[PDB]
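Undergrad: Take this structure first; my questions come after.
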2 protein chains.
Amino acid sequence: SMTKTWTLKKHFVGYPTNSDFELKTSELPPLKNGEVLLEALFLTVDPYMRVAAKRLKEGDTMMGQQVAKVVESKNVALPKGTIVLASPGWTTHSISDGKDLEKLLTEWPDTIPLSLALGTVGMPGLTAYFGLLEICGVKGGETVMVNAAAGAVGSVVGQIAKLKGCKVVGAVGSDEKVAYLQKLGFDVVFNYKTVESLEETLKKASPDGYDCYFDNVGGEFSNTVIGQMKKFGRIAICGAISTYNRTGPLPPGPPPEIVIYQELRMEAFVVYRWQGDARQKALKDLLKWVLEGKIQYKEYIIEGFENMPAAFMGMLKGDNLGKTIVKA
Amino acid sequence: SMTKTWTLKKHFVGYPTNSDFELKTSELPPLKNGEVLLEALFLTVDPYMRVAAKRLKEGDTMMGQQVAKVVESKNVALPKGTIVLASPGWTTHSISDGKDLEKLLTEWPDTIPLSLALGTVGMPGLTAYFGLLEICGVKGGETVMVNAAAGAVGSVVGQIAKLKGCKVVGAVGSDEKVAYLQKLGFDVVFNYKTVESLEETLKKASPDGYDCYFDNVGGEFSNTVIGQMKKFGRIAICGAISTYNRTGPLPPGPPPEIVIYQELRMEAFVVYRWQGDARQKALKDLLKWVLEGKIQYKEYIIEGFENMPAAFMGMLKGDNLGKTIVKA
Ligand SMILES: CN(Cc1cnc2nc(N)nc(N)c2n1)c1ccc(C(=O)N[C@@H](CCC(=O)O)C(=O)O)cc1
Ligand SMILES: CN(Cc1cnc2nc(N)nc(N)c2n1)c1ccc(C(=O)N[C@@H](CCC(=O)O)C(=O)O)cc1
Ligand SMILES: [Cl-]
Ligand SMILES: [Cl-]
Ligand SMILES: [Cl-]
Ligand SMILES: [Cl-]
Ligand SMILES: [Cl-]
Ligand SMILES: [Cl-]
Ligand SMILES: [Cl-]
Ligand SMILES: [Cl-]
Ligand SMILES: [Cl-]
Ligand SMILES: [Cl-]
Ligand SMILES: [Cl-]
């Protein structure tokens, strides 16, 4: 069985470029007993891959998750036709012994795109769920600041916060994204590229400050928000996408006098802290909320495996409205 | 009755120098009913004063706490001879209505210097107690990193950590402070000014990394420690003394990739979060541990109120062995 694979040709320097990637074709070996052949249906690209790539050797396959189908099987538990979540990296076909696969929720209806299993009802949505509910620890009535708010993580954060009775202020990177989050029920949404002053916009959005900060961006954006956190405010550090492609030193941290006298609690997290049973319960909640209309979503589906680098680079730049997914 | 007062003549640039301070002599107003006249016995100088000074107007009294004796009284609860903690600033004599004064522990013995009420068995010791036990949440068997470790905060952090069954690594600025903390039972103590590599020294001190970081210093030192924190490691942000006297650009924040991958919890605190009740129980614990020999101490007593600016500057620069105190 042939396969195509995207490899890291050269470690990224700044933003990735086309030349940093190399497509290779190879033939996979026959299956051994207990193994399955997986055909990728949908492949995700996500900001963490800009960081995780630094641990690869040049020539290695780019890491990542996909929704795949078993197209040949010598595994009793995994017959032909089985849909799984797998992480063989950026490849069209792969062989698995089954150990590391995750199966689709049995509740998964044929009325919603399978690509959502990589987004809203997948690891980004779970990142939003646990970051907001357990790290921010919202109980209701808080004012929550969320950046990269039209991303797959941030848009779930804001919609769950509304369900919990919070006020939500969201920062986005385009005018279309403003309308999107307006439609989704955010209390305040602004385009951070076009406001005159981030400081003044955040102050008008919540004159008495912010209880919780769900931080995907980092850098100077976060320095500005930290200056508007209430005493004992909570920051959930999910990502720092404004920094991952840096070529020079990081910006200065926030003035320590602010952090100390406001007695801020800042905790970083990764979704895999929560184990399988907790993630399954949360995925079922996310799916129920989607089917009830309480969580809406947008996807940016790009056709063609050959476009996966372009998908990744466009996503890193914020060029796309909705979760970026490649359809094989 | 006359008083001498140290005022801020010029806002500090970098570290203070002598010409930034001005000593003034004035006559205090007569005592009204319910008031007491307080004579300073011991006055403390502490790093937070360097930051708090930025908010003063030129001519204002420098802020700070002292142990004082009631020498004239119209307040039945505070007869002449009563010893109190008071915060009138850097002044030899002051008037109080009594409302914010604190008597010492009832069981305070005459075998313990009164000046310890400004150190090990006072606000520095309480900062150490709550920061380590509640913000870091040590439970036993952890490895603790503490910097500015020979101050009253740091020395109490290390000795409480030892009595809880932790390993403690301390960073100090002089060889004499290395010997002091070695005698106090710190597992590893190093002079950060003379090591070839802070990264390598911290690695040798704890090859598997740090569970808890009690941080008084901040800046680049803390960025290095953050790269050696264990997964779910906890940072108690008490101070950032490396930034208080630092000219020029502020230091970069820590690499977000490390903070997020290690899922660190970083919380700032001030001792005033804990109300007078819980502070009293902690103070009793500290006194009992001093009397049992589980917490030892060293003070650097400078004679003469006229030497208080010099005491402050030497303390800021790390040049004094033991908590710096001025004896009036
Ligand atoms: C899979 N996962 C959890 C997660 C987080 N950090 C990791 N870091 C590493 N090194 N390795 C991992 N596997 C990893 N996984 C995810 C995936 C995507 C997003 C995320 O932020 N995605 C963007 C995608 C933006 C877009 O598609 O436009 C978003 O805003 O939702 C977060 C967590
Ligand atoms: C009173 N207190 C709490 C505290 C903290 N920050 C504040 N900040 C401000 N602006 N105002 C306050 N009153 C204040 N109080 C204290 C006092 C001293 C130390 C302290 O760290 N002292 C040094 C003294 C160092 C030395 O003498 O060498 C130490 O390391 O023990 C900490 C907290
Ligand atoms: Cl190119
Ligand atoms: Cl390499
Ligand atoms: Cl997987
Ligand atoms: Cl966005
Ligand atoms: Cl819930
Ligand atoms: Cl300065
Ligand atoms: Cl130090
Ligand atoms: Cl020290
Ligand atoms: Cl000594
Ligand atoms: Cl991880
Ligand atoms: Cl205890």
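Numbers run from 1 along the shown chain.
According to its header, this structure was worked out by X-ray crystallography, 1.8 Å.
Note that Cβ sites are derived from N, Cα and C of the backbone, with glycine treated the same way.
Pulled from Swiss-Prot, these are the listed features:
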type    : residues                                                        : note
BINDING : A:151-154, A:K177, A:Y192, A:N216, A:238-244, A:269-271, A:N320 : NADP(+) binding site
MUTAGEN : A:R55 to A (Swiss-Prot position 56)                             : Markedly decreases the catalytic efficiency toward 15-oxoprostaglandin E2
MUTAGEN : A:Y244 to A or F (Swiss-Prot position 245)                      : Markedly decreases the catalytic efficiency toward 15-oxoprostaglandin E2 and (3E)-3-nonen-2-one
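Can you walk me through where each of these features ends up in the structure?
TA: Note: A:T243 (NADP(+) binding site) has non-local neighbours A:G218, A:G219, A:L250, i.e. same-chain residues 6+ apart with C-beta under 8 A of its own C-beta.
Sequence-distant contacts (6 or more apart, same chain, Cβ under 8 Å) of A:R55 (mutagenesis position) do not exist in this structure. DSSP assigns A:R55 (mutagenesis position) to a helix.
Counted within 10 Å of its Cβ, the other Cβ atoms near A:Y244 (mutagenesis position) come to 20, all protein chains included.
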Undergrad: Would you count the other CB atoms within 10 A of the CB of A:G154 (NADP(+) binding site), including those on all shown protein chains?
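TA: Total other Cβ atoms inside 10 Å, all chains included: 28.
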Undergrad: Taking Cβ atoms only, which of the recorded positions A:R55, A:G151, A:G154, A:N216 fall under 8 Å from chain B?
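TA: Cβ contacts with B: none found.
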Undergrad: Could you round the CA separation between A:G154 (NADP(+) binding site) and A:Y244 (mutagenesis position) to a whole angstrom and send it over?
TA: 18
Undergrad: Using C-alpha atoms only, work out the spacing between A:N216 (NADP(+) binding site) and A:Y244 (mutagenesis position) and round it to an integer in Å.
TA: 11
Undergrad: Taking the Cα atoms as reference points, how far is A:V270 (NADP(+) binding site) from A:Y244 (mutagenesis position) in Å?
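TA: Rounded to a whole number, the Cα-Cα distance is 16 Å.
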Undergrad: Fewest other CB within 10 angstroms, which one of the binding-site residues A:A240, A:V270?
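TA: Each of the binding-site residues A:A240, A:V270 was scored; lowest Cβ tally within 10 Å is A:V270.
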